[PDB]
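Everything on this sheet refers to the single structure shown next.
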Amino acid sequence: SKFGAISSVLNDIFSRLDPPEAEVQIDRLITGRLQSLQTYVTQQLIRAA
Amino acid sequence: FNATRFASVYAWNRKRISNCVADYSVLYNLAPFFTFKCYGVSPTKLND
Amino acid sequence: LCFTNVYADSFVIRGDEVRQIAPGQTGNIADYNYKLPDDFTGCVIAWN
């Protein structure tokens, strides 16, 4: 999932753009993936209970 | 660049170039010392 | 604000190339003459 960024390919974000906004795009990707993993962990905890 | 005769300055030729691959580095072998002024683009990054 | 230490670098460049003095930029000057770190902090003052 692109998570609202221009592309879903991280190394593409590095190669195709300069650091200034590539940092913003990578931050968006990291936040999205971390949130998804957190949601999965919480759902697993509920099922475990 | 290796044509025998170039047109006069007032009747200057016009050449179109498309659908080709250009290796500009060879252009550095024309003369031991020659002008290579480039406007709006760095000469060393014309291959990217 | 207070700064730990201050470094001043001075030179003279072409008008078009002044935009190449920035972190993450590329070109002839940004590569073969003067490279700025990506996490650069500080100011650049350029005048004709």
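The numbering of chain C matches Swiss-Prot: 390-437, in order.
When the header is checked for method, it gives electron microscopy, 3.5 Å.
The backbone N, Cα and C atoms fix where each Cβ goes, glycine too.
DSSP classifies C:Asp405 (variant position) as helix under the three-state reduction. Within 10 Å of the C-beta atom of C:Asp405 (variant position) sit 14 other C-beta atoms, taking all shown protein chains into account. While the structure shown retains the original residue, Swiss-Prot records the natural variant C:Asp405 to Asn with this note: In strain: Omicron/BA.2, Omicron/BA.2.12.1, Omicron/BA.2.75, Omicron/BA.4, Omicron/BA.5, Omicron/BQ.1.1, Omicron/XBB.1.5, Omicron/EG.5.1; complete loss of interaction with host integrins.
For the natural variant C:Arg408 to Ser, the note given by Swiss-Prot reads: In strain: Omicron/BA.2, Omicron/BA.2.12.1, Omicron/BA.2.75, Omicron/BA.4, Omicron/BA.5, Omicron/BQ.1.1, Omicron/XBB.1.5, Omicron/EG.5.1.
Within the same chain, residues at least 6 positions away in sequence whose Cβ sits under 8 Å from that of C:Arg408 (variant position) are C:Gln414.
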